[PDB]
Amino acid sequence: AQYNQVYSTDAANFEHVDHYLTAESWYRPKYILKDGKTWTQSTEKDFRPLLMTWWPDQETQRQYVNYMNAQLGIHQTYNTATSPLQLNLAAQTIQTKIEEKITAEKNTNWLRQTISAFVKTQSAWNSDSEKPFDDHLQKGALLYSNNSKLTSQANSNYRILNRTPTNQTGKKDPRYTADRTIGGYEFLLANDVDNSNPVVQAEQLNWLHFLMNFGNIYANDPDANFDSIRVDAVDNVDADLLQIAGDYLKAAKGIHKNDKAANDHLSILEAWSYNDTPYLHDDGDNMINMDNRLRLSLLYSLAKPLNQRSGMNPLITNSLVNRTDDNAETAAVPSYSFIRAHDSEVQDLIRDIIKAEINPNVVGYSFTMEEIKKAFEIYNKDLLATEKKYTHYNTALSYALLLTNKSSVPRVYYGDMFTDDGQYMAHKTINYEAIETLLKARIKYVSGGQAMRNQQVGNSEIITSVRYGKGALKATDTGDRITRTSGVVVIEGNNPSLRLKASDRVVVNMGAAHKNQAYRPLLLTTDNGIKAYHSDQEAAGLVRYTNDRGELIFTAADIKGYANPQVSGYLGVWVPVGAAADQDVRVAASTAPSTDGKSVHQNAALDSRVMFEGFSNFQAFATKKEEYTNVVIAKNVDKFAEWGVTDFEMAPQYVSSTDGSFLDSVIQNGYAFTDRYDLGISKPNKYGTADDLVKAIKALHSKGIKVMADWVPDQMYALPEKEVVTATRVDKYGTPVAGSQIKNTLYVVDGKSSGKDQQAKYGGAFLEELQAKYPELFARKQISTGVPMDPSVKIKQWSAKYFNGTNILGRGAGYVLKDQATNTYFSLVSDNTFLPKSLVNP
Ligand SMILES: C[C@H]1O[C@H](O[C@H]2[C@H](O)[C@@H](O)[C@@H](O[C@H]3[C@H](O)[C@@H](O)[C@@H](O)O[C@@H]3CO)O[C@@H]2CO)[C@H](O)[C@@H](O)[C@@H]1N[C@H]1C=C(CO)[C@@H](O)[C@H](O)[C@H]1O
Ligand SMILES: [Ca+2]
């Protein structure tokens, strides 16, 4: 009894969290039974575990001896039958052995840990009370109560959930109907930042500005800023952030004034809902979104297994732009196109491989480093197979359309040019040649109106895609010298068993500027792969002519199906003969004032851009300075120039967390981070040091290339400090989970930043300069909240009050200790102290 009770009931006497007690709390007893022999006065050194002497119920005080009788080598145990009395000596017997084992161990860490192991063995302290799980990527979420007396420092007047672009107002937008859902959901991974909180919005703005001024702020070098941003996980945050970020580009960079200004800071969303493009358009085209339909069309018409491949027509018409005849000087809506990304169609395929040939139950993308490399042997091998079982077919065919299509900024994926695993740019993919050739031809030849045709021939079908040449929007436009020596034609089949009859002819119209002209191949499919023609010269043997009307004509002699590691179907591309070594048909954005109330315009100048996604989730880690990506990037700034890369999308530069709780923090891509401002500052990030970063931004700028910052306002990982919140189990939309036990109940989260990281340094730091120069950003009443941002407080330290909630942590429904008689939390706040009866009054 007595000695065991609490030395005194001050906060100082307990390891508590927000003045609550957890099943893992140690405390300071009055005396310690020194070496279970005699009873000293507790000095401030003398902290013992609570469970050593108190138990939530008797039933738990039971497993506790049993389990602890194991450890210390006592060789008794009791079943459910036993009297209280015995359980109570068993435990004192257990305590002596704990001192005698603390003296002889000269510490008490060995116990820190037999305790923990045991807490873990118990339901209410363990995932079991967290079920049932749901389809959240990490199995479940906890939503934090807005109003709890128990945890008032964690209250909030916001935590408005699910305000995606479609649902920004708390009701599905009537305007946009292609996606009939509400267009996203709130909880994605880790600690969900509540971007419906006006103070937080302000802070995202702070952060945005900082990124965009990185050079000035961090290196004092105006030449090292990020030019643009990518908004990550749009469909999982409050869309207010879109007017916020849009407002900022307009106020600080003037993108709304003319295209030249707009294109120098060209920014994108990652927004998957079909509703997000029209949404963004009506919002003023202040950044551009992906073309989701065209991506899907390429995926299914070209990349999928031969038996799951669809017809080719969708390559022409399932897109934001119908490319049957695209003759518009400016497209109705701007966008970027891609076939693969760092996540889309990469990490999927790896998960496919694990699930299929390594771990059957693997969850979401919570892979191990193990599984991954195991997976990559299968994958790299399939990459070279003609019959692919996991990886894409026809990569070159997809890039041929992406790089010649009109009315979209094509984004090339690093991993389609270099190996998805492996040191930065160390190994070229089998497609690097064709892609590079296209990239280079694009600069020289791709310009003008477009026509695409789908023709049924032989036993299958082909499509033709043609670009008329610089400054001919129409088939009848005749243009000038340069028109004559520009344009291109791509011909594609998606069926290895394509056969033309002898009489069959694919008659392509190349445009008025092209009568009676010699053309030569650029790429041709061959039995083993695809053959690239780097100049007129190199292709002298294979010239062919257009006729009187500017038509190229093709025959069984040219077109037939193939099956090799590169092509499953048919690819042919032709270009006019006689273009100057240095011919360049791209075109510069004009400074003429914009008058349509949009910022970005999909015109010839925007089509002149190419975006490069310059990383891979699955890159090797650098073994040495020379291998750091940002080091390598600076050194190869010329290749990108040579490819026509105008916008370099860098990976997120935040220093990665390493808890391993998701793929992101296993391979450290930079989407999982604890410090928003720590861009390789406190230690190198996967890609190099903050200085290596600066130099790579500088290198790219030296070529005039723009550099994009991945803005990640959705979540944060691995917060160092604990906090107690009032929590509820919820699925990804924030709906309470049926039959869960965690319902408005205290939970200990990892919800606090260190108060002394970069965040502490820069949080809210420029709010003041921002309100001074751009007062209108702070005038706007944000849509979901009805009110402006609130810069009146700075976020110096993240804490649960700025979050919506968190992924379950496996701590349990009863981790915060409760008197079961009264059903009350124990509390150590000094006016209101409430302690386990035995410990205070024995
Ligand atoms: C990875 C990505 O996930 C989140 O987006 C999800 C979409 O909301 C879901 O729709 C589904 O997207 C699918 C499309 O609806 C469907 O058309 C089909 O094409 O497949 C699409 C993807 O398979 O799945 C997506 C994820 O389940 C989220 O909005 C986005 O942030 C996520 N990407 C970023 C997230 C992080 C961390 O923030 C990193 O892992 C990624 O690399 C980021 O790019
Ligand atoms: Ca969110």
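Throughout, chain A uses Swiss-Prot numbering, with the displayed residues spanning 246-1087 in order.
Heads up, the Cβ atoms here are built off N, Cα and C, so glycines get one too.
Quoted from Swiss-Prot, the note on natural variant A256 to V is: In strain: GS-5 and MT4467. Record note (Swiss-Prot), natural variant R425 to N: In strain: MT4251. The unchanged residue is displayed. According to Swiss-Prot, the naturally occurring change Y519 to D is described as follows: In strain: MT4245 and MT4251. Natural sequence variation is annotated in Swiss-Prot for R538 to K, with the remark: In strain: MT4245 and MT4251. The natural variant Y545 to F is recorded by Swiss-Prot, whose note states: In strain: MT4245 and MT4251. Quoting Swiss-Prot on the natural variant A601 to T: In strain: GS-5. Quoted from Swiss-Prot, the note on natural variant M614 to T is: In strain: GS-5. Under natural variants, Swiss-Prot gives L964 to F with this note: In strain: MT4239.
Swiss-Prot feature annotations superimposed on the structure.
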| residue | record | CB count, 10 Å |
| --- | --- | --- |
| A256 | variant position | 11 |
| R425 | variant position | 11 |
| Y519 | variant position | 20 |
| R538 | variant position | 19 |
| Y545 | variant position | 17 |
| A601 | variant position | 13 |
| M614 | variant position | 10 |
| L964 | variant position | 23 |
> What three-state secondary structure does DSSP assign to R425 (variant position)?
Replying inline: coil
> In terms of DSSP three-state secondary structure, what is the assignment for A601 (variant position)?
Replying inline: helix
>> I'd like to know which of the variant positions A256, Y545, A601, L964 sit within 10 A of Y519 (variant position) at the Cα level.
In response: none
> If we check Cα distances from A256 (variant position), which of the variant positions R538, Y545, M614, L964 wins as closest?
Replying inline: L964
> Quick one: Cα separation, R538 (variant position) versus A601 (variant position), in Å?
Replying inline: 28
> Taking Cα atoms as reference points, which of the variant positions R425, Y545, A601, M614 is nearest to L964 (variant position)?
Replying inline: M614
> To the nearest whole angstrom, what is the C-alpha distance linking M614 (variant position) and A601 (variant position)?
Replying inline: 17
> How far is it from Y545 (variant position) to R425 (variant position), counting Cα to Cα, in Å?
Replying inline: 22
>> To the nearest Å, how far is the Cα of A601 (variant position) from the Cα of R425 (variant position)?
In response: 32
